[PDB]
Amino acid sequence: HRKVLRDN
Amino acid sequence: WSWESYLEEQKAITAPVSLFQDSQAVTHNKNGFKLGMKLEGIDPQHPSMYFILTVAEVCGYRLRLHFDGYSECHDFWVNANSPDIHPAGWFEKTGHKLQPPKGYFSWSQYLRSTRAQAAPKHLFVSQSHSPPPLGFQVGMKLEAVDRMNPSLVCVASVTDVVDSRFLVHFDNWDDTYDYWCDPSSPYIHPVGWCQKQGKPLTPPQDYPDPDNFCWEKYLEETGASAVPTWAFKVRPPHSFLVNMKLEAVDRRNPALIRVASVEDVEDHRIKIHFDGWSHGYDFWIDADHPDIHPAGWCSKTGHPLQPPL
Ligand SMILES: [Cl-]
């Protein structure tokens, strides 16, 4: 279960 | 209202002029910018991009710039010694891209169409005529704090060099995170710094198999070199003390400059409080920010000063 840096 | 009476009444001191960068303190230069002069400048919302700008207003040593062709809602204020503006023609002489006016390139043709005057060259502190920062070349790589998400230290590149400053870009992100700095910025470090420090390095956006990112491989695959370690200089912490007073541009109405206090301090940052206002309005600012000034700056430069609320 991956956590991803999102900027939108 | 006067500073003297106010300091007497509050039993307070102003931050000595010596505490500031020369550029923040200087009051003896006149503002030579005039209404309608045209020039080139960085978009503060996109610091890698250059636009044609027109002088919309002048107040003391400050000026309000308008993006030709775009809405006046994007107008912004700079000081007359800003290094983020350049004379007409600077882009082509120096290898920079100039965005044209909205919808619209040749300056001679545009000046003929508009019957406007370009701001004269002598007004500009930055014309790419001074010795660049040694060791910082376009294309080189480093590690940089994302100043907007400062828990992150990230893979970064130098993408522009202008006089004493260079532009730091976050690989694979947009330019909204970019910032201009110099070799002593506390926000930059050599390739390998995070590894030395036992700190996680944030790799480029969408880098395949990011947990296995390796600088050695990244540099090889990008044909890039690291900024040499000797090029990074240690900036001393500033010497502002809590309760010291000064002047500061209001971020909520940038036209205004207010009587201010040092509320709190870090090594390189200062928490500003507007005397008389709610602490809700307090904000952190880097000590080198062009929008803080010693007491007396407004009065000496011919800009109104808002006294405490
Ligand atoms: Cl617009």
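Residues 274-377, 382-586, in that order, are what chain B shows, numbered as in Swiss-Prot.
The backbone N, Cα and C atoms fix where each Cβ goes, and this holds for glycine too.
These come from Swiss-Prot:
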MUTAGEN   B:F340 to A  Does not affect binding to monomethylated and dimethylated peptides
MUTAGEN   B:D423 to A  Abolishes binding to monomethylated and dimethylated peptides
MUTAGEN   B:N426 to Q  Strongly impairs binding to monomethylated and dimethylated peptides. Abolishes binding to p53/TP53 monomethylated at 'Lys-382'
MUTAGEN   B:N426 to A  Abolishes binding to monomethylated and dimethylated peptides
MUTAGEN   B:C431 to F or R  Strongly impairs binding to monomethylated and dimethylated peptides
MUTAGEN   B:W450 to L  Abolishes binding to p53/TP53 monomethylated at 'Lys-382'
MUTAGEN   B:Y454 to L  Abolishes binding to p53/TP53 monomethylated at 'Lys-382'
MUTAGEN   B:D527 to N  Does not affect binding to monomethylated and dimethylated peptides
Exercise. Restricting to the same chain and to sequence separations of six or more, state which residues have a Cβ under 8 Å from that of B:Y454 (mutagenesis position).
Key: B:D423, B:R424, B:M425, B:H446, B:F447
Self-check item: Distant-in-sequence Cβ neighbours of B:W450 (mutagenesis position), under 8 Å, six or more positions away
Solution: B:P481, B:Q482
Practice problem: Spatially speaking, which of the mutagenesis positions B:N426, B:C431, B:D527 is closest to B:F340 (mutagenesis position)? Use C-alpha to C-alpha, please. | Solution: B:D527
Practice problem: List those mutagenesis positions among B:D423, B:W450, B:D527 whose Cβ lies under 8 Å from any Cβ of chain A, in sequence order, or write 'none' if there are none. | Solution: B:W450
Quiz prompt | Per DSSP, three-state class assigned to B:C431 (mutagenesis position) | solution = strand
Quiz prompt | Count of other CB atoms lying within 10 Å of the CB belonging to B:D423 (mutagenesis position) | solution = 19
Self-check item: Rounded to the nearest Å - Cα separation of B:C431 (mutagenesis position) and B:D527 (mutagenesis position)
Solution: 31
Quiz item: Out of B:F340, B:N426, B:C431, B:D527, which of the mutagenesis positions is least crowded by other Cβ atoms within 10 Å?
Solution: B:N426
Quiz item: Could you state the CA-to-CA distance between B:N426 (mutagenesis position) and B:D527 (mutagenesis position) to the nearest Å?
Solution: 23
